[PDB]
Structure formats: C-alpha cells, structure tokens
Number of protein chains: 2
Amino acid sequence: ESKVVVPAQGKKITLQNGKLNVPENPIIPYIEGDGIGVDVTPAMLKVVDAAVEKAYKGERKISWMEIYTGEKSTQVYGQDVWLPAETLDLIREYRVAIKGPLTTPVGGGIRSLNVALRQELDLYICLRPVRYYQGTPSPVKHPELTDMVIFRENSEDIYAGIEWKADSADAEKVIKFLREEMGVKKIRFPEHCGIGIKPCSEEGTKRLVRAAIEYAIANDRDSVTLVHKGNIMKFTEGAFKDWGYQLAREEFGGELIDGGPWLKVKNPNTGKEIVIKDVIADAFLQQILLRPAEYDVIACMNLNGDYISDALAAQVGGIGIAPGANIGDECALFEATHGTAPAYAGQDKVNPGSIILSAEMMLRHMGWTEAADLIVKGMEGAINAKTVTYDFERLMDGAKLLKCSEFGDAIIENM
Amino acid sequence: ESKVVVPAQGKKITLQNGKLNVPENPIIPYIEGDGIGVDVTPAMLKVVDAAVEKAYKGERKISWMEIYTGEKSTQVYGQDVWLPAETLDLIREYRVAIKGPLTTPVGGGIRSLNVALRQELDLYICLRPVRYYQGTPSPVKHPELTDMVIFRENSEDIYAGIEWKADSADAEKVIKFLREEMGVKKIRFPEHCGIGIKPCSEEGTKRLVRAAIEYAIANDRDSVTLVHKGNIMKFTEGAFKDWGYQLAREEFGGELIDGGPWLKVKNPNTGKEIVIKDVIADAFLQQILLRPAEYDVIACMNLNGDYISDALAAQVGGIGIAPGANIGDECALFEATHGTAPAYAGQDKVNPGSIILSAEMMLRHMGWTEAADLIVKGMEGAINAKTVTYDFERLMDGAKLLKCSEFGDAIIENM
Ligand SMILES: [Mg+2]
Ligand SMILES: [Mg+2]
C-alpha cells in the first residue's frame, strides 16, 4: 500500500553509541510541506545538491526520498490520512529528515501535525539558531548584535495539548476535583471554564539543558541563559530554572560566580568559562532588544521558546529565513519555520531561506560541515548582493527582485 | 493599631451607577513601593500636585494618604505583614490609589504581592498603554509607529498560582487523577513532575474584552486585536478568541468583514468602524516590530499581556516609563510597572516616568483630564528637551543628565 519509494542507489544512516554513521550516499526523507512548500522545497533540493556536489566533488550524494504529511498526505494516501504511521516509522528509520511548512486543519478535532511529529518521535529539542545576515532589512538599528541559539524544550509544557473545553463533562469533572479534593480556591470563575494542564519534569528539563550545555561546549559559546517565569510559576518554570542550574553543577562542574546565582562551566576543550545564568521571560523579551550581545545559547520551555524564537527572528529580519530543527536521541527532523502562505503557493516567489538554512543545519548534523558552510556562504553572498526575493526587496532600495527559484540559484552562485 | 492616618482635609471618592463621584478634595491612598519607590514616589507626588494646582488653579487638591505593602509594611506593622488586610480595605474604600515598585520575598512561600493585590481586589483589567515619546532613545528605527493600548486579563490564566511541586504528595495525587481518571496520556514524564493549571472562563473573557471594546469606542480607536495561542491551547486561548468575537457580536453589533473572521463595530458616537480581529501570540510578537501601525487596542490573557506589554515597552524605549493600571468594578490601583532596582534605591537617579505617567492615568480615571494632559505635556517637553535621567542620557549625545527629582521638575517646567 505504501507509496513511498526507496531510492535504488542510496544507503540508510545508522546510529551507534550516540553517533550517526552517515554513508556517502545517504537516503534522506523529505516532506514537501503544504502551501509554499511546493516552491521552497524544490529550491532547497537544488541548493543542497549543489552544495554537496561542490563540497565533496561528486564523491557524496544524497538520495532524497519523499514521504508524506499534511494536505499532500491526504491526496496521496486518502481522505483522513494527515499523518501516516509510516512517516513516523521512516523518519525514525532513516534518522535524518527535512520538511516544508505544514498546517493542521480546523473542524475535525485534529491537533497540530508539527507537534504530533515532535511528540511522537520524542524530538525533545527544538533548535533555533538566530543570527543576522548582513544585508537583510531589519526593523532594529543593530541586528548584527544578535547571534543566539535557542534550545526550546519540545515534549512538555502547556503544549502537551492537555486541556478540556468549557462546559464539557470532563472540564466539570476536573474542576470539581481541583476545588473539592485539591482545595483549589484560585479559580476566579469555575463555571464555563476551559482548563489546561502545564507539566514539567526534572528529566524533561535535564535532557534539554544538558543538550544546550553540551552545545555551548562543542561550539565554544559564551553562555547558557535559562529563560523562565519562575516568579509566578514556581513549580513549573521555576523548577526548570532550578534543575537547569543543578544539572550545570552535577554534570559540568559549574562553580558559583560572585554570590550567585550565576555559575561558570569551564569548556573542557577550550578552557573558556561558559556563564550559566537566567532571566525572567518577560524581561528577556526586552533584553533581546536592549542587550542582544549579552546573550548567546538560550535554554527554555516549549511556549517561551516559541515566543522567543519568533521575536528574535523578527528583529534580525529573518521572519522568513529562520532555520529550525527537532532533535531527539534516535532521529531528527529539520523544518521550514515559517507558515504555508497558501495565497502565494505556486507563484515561485516566496523566500526559501528558511528551509534552505534548515537543510544547512541538516548537513552539519550529518557531519557534512563543508557542504553546510557552502550553503551559509551562498546565503551571505546572495543576501549581501541585494539580489533577493520580494519579502526582502519590498523593504529595500536598488535591490534586484528575484523569484524563489532564482534566489536559490543566487545562493548556489555565491558558494 | 492602624498606622494609616486619614487626612483631616479631604473627602472620599464614591461610586454610583458605575460612575465615580470625585470631590475637589479627594483622598488618594498611595503605597511608596520598595527600592526606588523611595525616589520615584516623591517625584510623582510633586508633579501630580503641580499638575492639579495648575490645571484647576487651586480649586482642587488631592489629599494623599499613605498605606503600606511590601518591605515597608513589615517595618511599619511588623515582621510578617507584607500585605495588611486594611490596605485591601482602604484601596477598595477609596476607589482610586497608586503605588511604587513592589517585590515579593523568596524563601517564605509567599506569592506575588502585585498579583495578591490584583486578584484580591478583583482588579481584572491590566491597562498598559504603550506610545512613543519623541526624543526617547529606542533600539528600533520607527518607534513612533507604536501607539497601542494593552487590555490584559488579570484574574485568570496560569497566573492564578495554581500549581504543585515535583515529588510532592499533591502533585502525585493530581497526576494520578489525570492519568487514571482523566485518561491523560500526554504527560511525557509523570514522575518528578511539577503541575500547573491554566484556567479561562467565558465570564472572565467577556468582562475583559467588553472593557477593551468600550475603551476603543470611548477613545475612538481604530481596532481591537484579540491575541492568543488558540492553535495549540484551543480550550483556553482559543476560547478567549471565540468569546471575544462573540461578545463583539452579541453586545456591539459586530458585522462580518469579507468572509471572516474579522468583525466591524460601528462606534456609536463617531460612526467609525472599529475592526475586531485576532493574531496568534507568537506572530504578534513579530508583528509589533514589523507592522506596529496596523495595531491599536489589544485584548489578551494574563501571561501574554505580560509579555506583550514588556516587549512593546522595550521597543519604544519605555522600559522605565511605561504606565500601568489595575482596574475593577469597585476600585482601581495604578502602579509603576518597572522593578524596584534596590542598588539605586535612595540615589535619586532613577527615572520616575513610569509612576508619573501612571498617575496621569489615575487623574484621567478621576475625570481630571486637564491635569492628566498637563502631565503628558510636561513629559513630552522634558523628554524632547533631552533633559533626562541617566537611563535615557547614557544612550544619547548632548543630553543633560538630570536626577530623579530634577526630571520631575523638568516635567513640571514643561507643563
Ligand atoms: Mg511558529
Ligand atoms: Mg512585569
């Protein structure tokens, strides 16, 4: 029944002792993505192929394999198949995959497909690196001061999707339990009240922060900031902050700075002292504008990560080019972060920067750093050449308007 | 036992049929506020007195009455009295009060005093008007495009303070109920898991949005945008959005624009069609930078309001001068929005702009619009004269550094 055709030439990536074993001909699954995925994905495929072809001079080559999810899944596999079991099986099986913009339909009680993928594959790490690309028009005066890496927790928080509708039997049942058995007196209006649950575990926190610190060490980053709203949500957000610092101490030998609360972890490979600190979420949102240079690697919960990532993107003018990744212990799915933009779908005019940069993250994740570097090199040259897509062009003077595909080429030309 | 001395000259404000009856000599309670409250409050008192003295030419006069809350409450009433019952009684009794920056101690299991005040007095409306003041240094290129009014829900959300600590008996009890009786399977890690509850009621939503729309009408504002994360939290954030639009239809005759989802409410007094729309929270955080002019009156839940208000403030360079108000059906408490800054406490160097502007909101709320206008007029002249405090001065060239008190005078001089 499967419509997924595995490439004749191509070998599956394997995982052993926590390290990926990537052949020179890896099979990489890809989900086109709804809307503009039809435009961005082809550009991504061409630039990636160019990047690897150039980097390894024909020695290596990715064997792309199309898998389905979203609007296209229904057209391929049928009426109500928005996310086939095989897609989860395939991504897991092939360890590394990429996808275009996805959307979840309303009216059928279906929940976020993007979240379905993250949660079902236990892709607990949402990696969002936000940096500025010289030349990109931005709403701020000094976007270049932004060079941060977002480590957003992907398996917990209010995002779990645990909630009950107002007036429904369950909502009543839960509220009754809360007020009567839990002695909750802080529910301002118990009647006609929708209830949501916000979970946070020590293990969930530890693995995220652990991934963030290990990243700072690996990339010789200056600090890791734990963002949270612990002053209000002590047992969830405050706990995240507590466990974050605790992990820094327990596993990385973090020592106290001054009289607290900041810790310092000596990079075992560079001798550099990485600062482990924290800031309240609402203040952080101000500090990213006021003092962006003071920050680097960020570790936060699901919802905050969502907001923080979007805010950072907007500032540097990367709302349409922000790369993203969902990493887990067995597999990883890279994705275009922007929406589907159905109105422009098919016009070959949208900016492929997001998906392409996410593919650069993909290559780097596969250890193909030379190819990854070629993509970022291309991006910088193209953007800096003011030869861009409409979204950039409309905010500039003397820029050359390029089509989605044409921008792809521009990147290739600048490799 | 009370140490609160009521002014001999002065009359209490009364409320009838929803309207305040403010005498020419109203008694207005004020809480100094911890830290820099010691600096900002005196400046606020002097500027307000100057404003009213000038506006009404001696006819009217506020009789300030000091009440206590926070660090000062303990020094006045005793060891563990951070928030005396009389403070809540007094604010309620006098209908209108103002306060400096407040802080909640850690280690004693005490929860946010600021929230204690809002929730206990049922001050369900957190009004945060964010506008730019020509002259204030800002991190963005066009802060002048920001002229928004934030209507943040104050009695519900994850802010209610409903939560249980990881490994505690209650947390286990709740999680057990959730998994076993509620059939919850989305809790990634049930063990060592802190749990929080996020409530949202139809009534809580209706009164907030109702206050927001009535405000747009009263001030002839262009639109009301409902911010939310309904695509993930359907039964809480999505519900807020649903009830918001429903209210617009049910009580203000909102008609559909195009094919939805936007509605239009004709201002009964101006004939202007106010647009009722919505945007996902994370996108809004980007849209405030990218398209600030497209927005005006915002209606959102507690947590989002916190983030949105802080973000807007930072952009326009008003992190230290953003006014705020907690409005309810019986009383209202205006407040300095910034933190206490204990390090500068007593130095007479902090910017009093926040508390002063919050006092301008206070005067306007009392119907003393002439005095309110004098304060904003003073603010504009002082700021525009580049005769400012350190926080502004440090980011400018050729500006005259002024002390906290001195800036107060500058405002008065510009009335
Ligand atoms: Mg998003
Ligand atoms: Mg705050």
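We number chain B the same way Swiss-Prot does; the residues here are 2-416, in that order.
Method reported for this entry: X-ray crystallography, 2.6 Å.
Placed from the backbone N, Cα and C atoms, the Cβ positions cover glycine too.
According to Swiss-Prot, the features are:
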- B:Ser113, B:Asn115, B:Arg119, B:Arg129, B:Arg153: D-threo-isocitrate binding site (BINDING)
- B:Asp307, B:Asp311: Mn(2+) binding site (BINDING)
- B:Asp307: Mg(2+) binding site (BINDING)
- B:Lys100 to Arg or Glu: Abolishes enzymatic activity (MUTAGEN)
- B:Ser113 to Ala or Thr: Decreased enzyme activity. Loss of phosphorylation (MUTAGEN)
- B:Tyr160 to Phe: Nearly abolishes enzyme activity. No significant effect on substrate affinity (MUTAGEN)
- B:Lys242 to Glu: Strongly impairs enzymatic activity (MUTAGEN)
- B:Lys242 to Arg: Impairs enzymatic activity (MUTAGEN)
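Projection of Swiss-Prot feature records onto the structure.
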residue: B:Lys100; record: mutagenesis position; DSSP (3 states): strand
residue: B:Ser113; record: mutagenesis position; DSSP (3 states): coil
residue: B:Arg119; record: D-threo-isocitrate binding site; DSSP (3 states): helix
residue: B:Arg129; record: D-threo-isocitrate binding site; DSSP (3 states): strand
residue: B:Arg153; record: D-threo-isocitrate binding site; DSSP (3 states): strand
residue: B:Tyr160; record: mutagenesis position; DSSP (3 states): helix
residue: B:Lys242; record: mutagenesis position; DSSP (3 states): helix
residue: B:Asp307; record: Mn(2+) binding site; DSSP (3 states): helix
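Under 8 Å, Cβ to Cβ, and six or more positions away along its own chain, B:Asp307 (Mn(2+) binding site) finds B:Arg153, B:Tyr160.
In sequence order, the recorded positions from B:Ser113, B:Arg119, B:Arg129, B:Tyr160, B:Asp311 that place a Cβ under 8 angstroms from a chain A Cβ are B:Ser113, B:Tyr160, B:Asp311.
Residues listed for D-threo-isocitrate, B:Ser113, B:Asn115, B:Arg119, B:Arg129, B:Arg153, cover a largest CA to CA span of 19 Å. Of all the recorded positions in the record (B:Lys100, B:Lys242, B:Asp311), the one with the smallest CA separation from B:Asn115 (D-threo-isocitrate binding site) is B:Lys100. For B:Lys100 (mutagenesis position), applying a Cβ distance below 8 Å and a minimum sequence separation of six or more within one chain yields B:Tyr31, B:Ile32, B:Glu33, B:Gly34, B:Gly38, B:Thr70, B:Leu334, B:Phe335, B:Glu336, B:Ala337. Closest by Cα distance to B:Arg129 (D-threo-isocitrate binding site), from the recorded positions B:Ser113, B:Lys242, B:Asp311, is B:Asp311.
It is 22 Å from the Cα atom of B:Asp311 (Mn(2+) binding site) to that of B:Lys242 (mutagenesis position). Rounded to the nearest whole angstrom, the C-alpha distance between B:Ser113 (mutagenesis position) and B:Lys242 (mutagenesis position) is 27. Cβ neighbours within 10 Å of B:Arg129 (D-threo-isocitrate binding site), excluding its own Cβ and spanning all shown chains: 24.
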